[PDB]
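Asker: Questions regarding the structure given below will be posed in turn.
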Protein chains: 2
Amino acid sequence: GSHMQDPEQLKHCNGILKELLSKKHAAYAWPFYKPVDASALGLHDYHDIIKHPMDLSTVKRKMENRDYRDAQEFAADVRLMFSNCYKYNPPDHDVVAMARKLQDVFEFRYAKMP
Amino acid sequence: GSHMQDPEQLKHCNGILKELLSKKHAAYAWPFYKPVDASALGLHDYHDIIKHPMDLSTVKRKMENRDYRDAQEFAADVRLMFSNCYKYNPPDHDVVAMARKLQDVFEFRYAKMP
Ligand SMILES: Cn1c(=O)c2[nH]cnc2n(C)c1=O
Ligand SMILES: Cn1c(=O)c2[nH]cnc2n(C)c1=O
Ligand SMILES: Cn1c(=O)c2[nH]cnc2n(C)c1=O
Ligand SMILES: Cn1c(=O)c2[nH]cnc2n(C)c1=O
(Lines of atoms letter the chains of each structure in order from A and count residues from 1; the text may use other names and numbers.)
(Lines give C-alpha, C1' and ligand atoms only; values in the text may rest on other atoms or scores of the structure.)
(Ligands and ions follow the chains in the order given, each with its own letter.)
Protein backbone atom coordinates (compact mmCIF):
# COMPACT_ATOMS: atom_id res chain seq x y z
CA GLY A 1 0.00 0.00 0.00
CA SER A 2 1.32 3.45 -0.97
CA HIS A 3 2.48 5.67 1.92
CA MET A 4 2.62 9.47 1.78
CA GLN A 5 6.41 9.25 2.30
CA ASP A 6 7.00 7.16 -0.84
CA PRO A 7 7.50 10.09 -3.32
CA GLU A 8 10.15 11.77 -1.09
CA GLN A 9 11.86 8.43 -0.38
CA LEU A 10 11.96 7.75 -4.15
CA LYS A 11 13.53 11.21 -4.62
CA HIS A 12 16.30 10.15 -2.25
CA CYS A 13 16.66 6.96 -4.29
CA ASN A 14 16.86 9.02 -7.48
CA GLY A 15 19.58 11.14 -5.89
CA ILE A 16 21.54 8.01 -4.99
CA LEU A 17 21.15 6.75 -8.56
CA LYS A 18 22.42 10.05 -9.96
CA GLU A 19 25.42 9.83 -7.63
CA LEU A 20 26.17 6.24 -8.67
CA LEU A 21 26.25 7.40 -12.31
CA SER A 22 28.31 10.55 -11.60
CA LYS A 23 31.93 11.23 -12.54
CA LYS A 24 32.95 11.05 -8.86
CA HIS A 25 32.48 7.26 -8.87
CA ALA A 26 33.16 6.48 -12.54
CA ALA A 27 36.47 4.69 -11.91
CA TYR A 28 34.61 1.80 -10.24
CA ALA A 29 30.99 2.31 -11.38
CA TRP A 30 31.52 1.85 -15.12
CA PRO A 31 30.93 -1.97 -15.22
CA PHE A 32 27.43 -1.33 -13.88
CA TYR A 33 26.35 1.39 -16.33
CA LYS A 34 24.82 -0.93 -18.95
CA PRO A 35 23.58 -4.54 -19.18
CA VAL A 36 26.34 -7.12 -19.29
CA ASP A 37 26.91 -7.95 -22.96
CA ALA A 38 27.78 -11.56 -22.25
CA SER A 39 28.44 -12.64 -25.84
CA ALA A 40 30.64 -9.62 -26.56
CA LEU A 41 32.68 -10.26 -23.40
CA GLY A 42 33.01 -14.00 -24.02
CA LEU A 43 30.97 -14.79 -20.90
CA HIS A 44 29.00 -17.53 -22.61
CA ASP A 45 27.72 -18.99 -19.32
CA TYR A 46 26.52 -15.65 -17.91
CA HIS A 47 22.81 -16.14 -18.62
CA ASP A 48 22.89 -19.73 -17.37
CA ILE A 49 24.23 -18.51 -14.01
CA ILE A 50 22.49 -15.10 -13.77
CA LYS A 51 18.75 -15.60 -14.26
CA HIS A 52 17.82 -11.97 -13.35
CA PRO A 53 20.34 -9.47 -14.93
CA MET A 54 20.29 -5.92 -13.60
CA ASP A 55 22.32 -2.76 -14.22
CA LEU A 56 22.09 0.96 -13.53
CA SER A 57 20.64 1.90 -16.92
CA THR A 58 17.76 -0.47 -16.24
CA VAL A 59 17.28 0.96 -12.74
CA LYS A 60 17.25 4.43 -14.32
CA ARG A 61 14.62 3.44 -16.89
CA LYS A 62 12.47 1.93 -14.16
CA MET A 63 12.77 5.09 -12.06
CA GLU A 64 11.90 7.32 -15.02
CA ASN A 65 8.85 5.18 -15.84
CA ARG A 66 7.67 5.16 -12.20
CA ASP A 67 8.04 1.37 -12.10
CA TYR A 68 9.37 1.43 -8.53
CA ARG A 69 6.54 2.09 -6.11
CA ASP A 70 8.76 2.48 -3.03
CA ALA A 71 12.38 2.72 -1.93
CA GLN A 72 12.58 -0.96 -0.96
CA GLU A 73 11.76 -2.04 -4.53
CA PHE A 74 14.52 0.23 -5.88
CA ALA A 75 17.05 -1.04 -3.33
CA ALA A 76 16.27 -4.67 -4.13
CA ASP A 77 17.17 -4.07 -7.81
CA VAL A 78 20.41 -2.25 -6.98
CA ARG A 79 21.36 -5.07 -4.62
CA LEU A 80 20.42 -7.68 -7.24
CA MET A 81 22.89 -6.03 -9.63
CA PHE A 82 25.70 -6.35 -7.09
CA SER A 83 24.70 -9.89 -6.08
CA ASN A 84 24.86 -10.98 -9.73
CA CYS A 85 28.44 -9.72 -9.83
CA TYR A 86 29.32 -11.61 -6.64
CA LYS A 87 27.64 -14.77 -7.96
CA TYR A 88 29.17 -14.86 -11.42
CA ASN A 89 32.77 -13.78 -10.82
CA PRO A 90 35.50 -15.16 -8.57
CA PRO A 91 35.81 -13.06 -5.41
CA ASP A 92 39.26 -11.71 -6.37
CA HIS A 93 38.12 -10.40 -9.78
CA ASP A 94 38.70 -6.67 -10.24
CA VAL A 95 35.03 -6.21 -11.18
CA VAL A 96 34.10 -7.61 -7.75
CA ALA A 97 36.44 -5.08 -6.11
CA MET A 98 34.66 -2.35 -8.07
CA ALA A 99 31.24 -3.72 -7.08
CA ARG A 100 32.18 -3.70 -3.40
CA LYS A 101 33.27 -0.07 -3.58
CA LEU A 102 30.15 1.05 -5.45
CA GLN A 103 27.93 -0.96 -3.11
CA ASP A 104 29.53 0.81 -0.14
CA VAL A 105 28.59 4.15 -1.74
CA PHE A 106 25.06 2.86 -2.22
CA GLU A 107 24.51 1.28 1.20
CA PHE A 108 25.83 4.17 3.24
CA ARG A 109 23.70 6.72 1.40
CA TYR A 110 20.61 4.49 1.30
CA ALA A 111 20.97 4.21 5.09
CA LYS A 112 20.62 8.05 5.24
CA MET A 113 17.06 7.81 3.93
CA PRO A 114 15.05 10.84 5.20
CA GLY B 1 2.79 -16.09 -4.63
CA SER B 2 4.66 -19.11 -3.23
CA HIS B 3 7.07 -20.85 -5.64
CA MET B 4 8.15 -24.49 -5.34
CA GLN B 5 11.75 -23.28 -4.86
CA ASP B 6 10.94 -21.21 -1.75
CA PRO B 7 11.52 -24.00 0.88
CA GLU B 8 15.00 -24.86 -0.53
CA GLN B 9 15.91 -21.16 -0.89
CA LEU B 10 14.85 -20.62 2.76
CA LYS B 11 17.09 -23.56 3.74
CA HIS B 12 20.00 -21.74 2.13
CA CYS B 13 18.97 -18.63 4.08
CA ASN B 14 18.87 -20.68 7.29
CA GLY B 15 22.36 -21.97 6.53
CA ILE B 16 23.61 -18.41 6.06
CA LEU B 17 21.99 -17.41 9.36
CA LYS B 18 23.66 -20.32 11.16
CA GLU B 19 27.00 -19.25 9.68
CA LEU B 20 26.49 -15.62 10.75
CA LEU B 21 25.93 -16.85 14.32
CA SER B 22 28.85 -19.33 14.29
CA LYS B 23 32.14 -19.08 16.16
CA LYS B 24 34.00 -18.51 12.87
CA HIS B 25 32.58 -14.97 12.63
CA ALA B 26 32.05 -14.17 16.31
CA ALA B 27 34.83 -11.56 16.51
CA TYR B 28 32.78 -9.20 14.31
CA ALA B 29 29.25 -10.68 14.48
CA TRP B 30 28.66 -10.22 18.21
CA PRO B 31 27.09 -6.69 18.03
CA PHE B 32 24.34 -8.18 15.85
CA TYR B 33 23.42 -11.16 18.02
CA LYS B 34 20.71 -9.41 20.08
CA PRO B 35 18.56 -6.26 19.84
CA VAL B 36 20.43 -3.06 20.58
CA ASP B 37 19.78 -2.24 24.24
CA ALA B 38 19.84 1.49 23.65
CA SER B 39 19.24 2.59 27.25
CA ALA B 40 21.89 0.22 28.63
CA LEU B 41 24.43 1.48 26.08
CA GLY B 42 23.61 5.15 26.64
CA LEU B 43 22.32 5.49 23.07
CA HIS B 44 19.33 7.56 24.11
CA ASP B 45 18.62 8.76 20.55
CA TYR B 46 18.73 5.27 18.99
CA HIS B 47 14.97 4.76 18.70
CA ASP B 48 14.44 8.28 17.39
CA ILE B 49 16.88 7.57 14.54
CA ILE B 50 16.21 3.84 13.97
CA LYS B 51 12.47 3.33 13.45
CA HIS B 52 12.79 -0.38 12.46
CA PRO B 53 15.37 -2.19 14.73
CA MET B 54 16.58 -5.59 13.56
CA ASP B 55 19.13 -8.13 14.79
CA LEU B 56 20.07 -11.76 14.19
CA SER B 57 18.08 -13.16 17.13
CA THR B 58 14.96 -11.59 15.64
CA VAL B 59 15.80 -12.98 12.18
CA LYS B 60 16.27 -16.39 13.82
CA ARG B 61 12.89 -16.21 15.59
CA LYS B 62 11.20 -15.21 12.34
CA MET B 63 12.85 -18.12 10.50
CA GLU B 64 11.86 -20.60 13.21
CA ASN B 65 8.25 -19.35 13.13
CA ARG B 66 8.09 -19.51 9.31
CA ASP B 67 7.48 -15.75 9.18
CA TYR B 68 9.67 -15.34 6.08
CA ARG B 69 7.83 -16.63 3.03
CA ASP B 70 10.80 -16.32 0.66
CA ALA B 71 14.50 -15.57 0.54
CA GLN B 72 13.99 -11.93 -0.47
CA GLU B 73 12.02 -11.23 2.73
CA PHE B 74 14.83 -12.75 4.82
CA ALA B 75 17.51 -10.78 2.98
CA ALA B 76 15.64 -7.51 3.42
CA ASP B 77 15.67 -7.98 7.22
CA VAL B 78 19.38 -8.86 7.33
CA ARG B 79 20.14 -5.81 5.20
CA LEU B 80 17.91 -3.63 7.39
CA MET B 81 20.01 -4.67 10.40
CA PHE B 82 23.20 -3.54 8.66
CA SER B 83 21.62 -0.34 7.31
CA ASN B 84 20.53 0.62 10.83
CA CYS B 85 24.16 0.33 11.91
CA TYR B 86 25.32 2.49 8.99
CA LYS B 87 22.59 5.06 9.71
CA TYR B 88 23.09 5.43 13.45
CA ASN B 89 26.87 5.33 13.84
CA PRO B 90 29.64 7.46 12.34
CA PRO B 91 31.30 5.62 9.44
CA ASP B 92 34.60 5.18 11.31
CA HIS B 93 33.00 3.50 14.35
CA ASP B 94 34.38 0.03 15.08
CA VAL B 95 30.85 -1.39 15.05
CA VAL B 96 30.52 -0.17 11.45
CA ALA B 97 33.77 -1.94 10.56
CA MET B 98 32.32 -5.10 12.08
CA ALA B 99 29.04 -4.64 10.19
CA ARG B 100 30.87 -4.28 6.88
CA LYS B 101 32.78 -7.51 7.47
CA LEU B 102 29.69 -9.46 8.50
CA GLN B 103 27.71 -8.02 5.59
CA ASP B 104 30.43 -9.22 3.21
CA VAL B 105 30.01 -12.74 4.62
CA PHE B 106 26.27 -12.42 4.12
CA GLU B 107 26.23 -10.92 0.63
CA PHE B 108 28.74 -13.30 -0.90
CA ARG B 109 26.94 -16.38 0.41
CA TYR B 110 23.46 -15.03 -0.37
CA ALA B 111 24.71 -14.53 -3.94
CA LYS B 112 25.42 -18.32 -4.05
CA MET B 113 21.70 -19.07 -3.72
CA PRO B 114 20.96 -22.47 -5.36
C1 LIG C 1 38.83 2.88 -16.80
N2 LIG C 1 37.65 2.54 -17.60
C3 LIG C 1 37.68 1.32 -18.29
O4 LIG C 1 38.64 0.56 -18.19
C5 LIG C 1 36.51 1.11 -19.07
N6 LIG C 1 36.14 0.08 -19.90
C7 LIG C 1 34.93 0.42 -20.40
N8 LIG C 1 34.49 1.59 -19.95
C9 LIG C 1 35.49 2.01 -19.13
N10 LIG C 1 35.52 3.18 -18.41
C11 LIG C 1 34.43 4.16 -18.49
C12 LIG C 1 36.62 3.47 -17.62
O13 LIG C 1 36.67 4.48 -16.94
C1 LIG D 1 29.33 -6.54 -14.49
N2 LIG D 1 30.44 -7.18 -15.19
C3 LIG D 1 30.85 -8.44 -14.73
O4 LIG D 1 30.26 -8.99 -13.80
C5 LIG D 1 31.97 -8.94 -15.44
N6 LIG D 1 32.70 -10.10 -15.31
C7 LIG D 1 33.67 -10.05 -16.24
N8 LIG D 1 33.63 -8.95 -16.97
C9 LIG D 1 32.57 -8.26 -16.46
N10 LIG D 1 32.12 -7.03 -16.86
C11 LIG D 1 32.80 -6.27 -17.91
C12 LIG D 1 31.03 -6.46 -16.23
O13 LIG D 1 30.61 -5.36 -16.56
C1 LIG E 1 35.29 -9.38 21.78
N2 LIG E 1 33.89 -9.38 22.22
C3 LIG E 1 33.42 -8.22 22.86
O4 LIG E 1 34.14 -7.24 22.98
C5 LIG E 1 32.08 -8.35 23.30
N6 LIG E 1 31.25 -7.49 23.97
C7 LIG E 1 30.08 -8.14 24.15
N8 LIG E 1 30.09 -9.37 23.64
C9 LIG E 1 31.35 -9.49 23.12
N10 LIG E 1 31.87 -10.58 22.48
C11 LIG E 1 31.08 -11.81 22.31
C12 LIG E 1 33.17 -10.55 22.01
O13 LIG E 1 33.65 -11.49 21.41
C1 LIG F 1 24.60 -2.67 16.74
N2 LIG F 1 25.29 -1.79 17.69
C3 LIG F 1 25.46 -0.45 17.31
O4 LIG F 1 25.01 -0.04 16.24
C5 LIG F 1 26.19 0.30 18.27
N6 LIG F 1 26.59 1.61 18.28
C7 LIG F 1 27.27 1.79 19.43
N8 LIG F 1 27.33 0.68 20.17
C9 LIG F 1 26.66 -0.24 19.43
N10 LIG F 1 26.46 -1.56 19.74
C11 LIG F 1 27.01 -2.15 20.96
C12 LIG F 1 25.75 -2.37 18.87
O13 LIG F 1 25.56 -3.55 19.11
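We number each residue from 1, going along the chain as drawn.
Cβ from N, Cα, C; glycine included.
Heads up, here are the entries from Swiss-Prot:
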- B:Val36 to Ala (Swiss-Prot position 376): Abolished binding to histone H4 acetylated at 'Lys-12' (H4K12ac) (MUTAGEN)
- B:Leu41 to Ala (Swiss-Prot position 381): Reduced binding to histone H4 acetylated at 'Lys-12' (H4K12ac) (MUTAGEN)
- B:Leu43 to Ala (Swiss-Prot position 383): Reduced binding to histone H4 acetylated at 'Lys-12' (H4K12ac) (MUTAGEN)
- B:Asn89 to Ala (Swiss-Prot position 429): Abolished binding to histone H4 acetylated at 'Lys-12' (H4K12ac) (MUTAGEN)
Asker: Determine, to the nearest whole angstrom, how far the Cα atom of B:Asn89 (mutagenesis position) is from the Cα atom of B:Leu43 (mutagenesis position).
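Answerer: It is 10 Å, counting Cα to Cα.
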Asker: Can you give me the same-chain residues 6 or more apart in sequence from B:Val36 (mutagenesis position) with a CB-CB distance under 8 Å?
Answerer: B:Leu43, B:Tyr46, B:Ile50, B:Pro53, B:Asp55
Asker: Take the Cβ of B:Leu43 (mutagenesis position) and count every other Cβ within 10 Å, whichever protein chain it belongs to.
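Answerer: Around the Cβ of B:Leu43 (mutagenesis position), 15 other Cβ atoms lie within 10 Å.
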Asker: Across all the protein chains here, work out how many other Cβ atoms are within 10 Å of the Cβ of B:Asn89 (mutagenesis position).
Answerer: 17
Asker: Validating a neighbour-count step here. Other CB atoms within 10 A of the CB of B:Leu41 (mutagenesis position): how many?
Answerer: 9
Asker: Using DSSP with the three-state reduction, classify B:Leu41 (mutagenesis position) as helix, strand or coil.
Answerer: helix
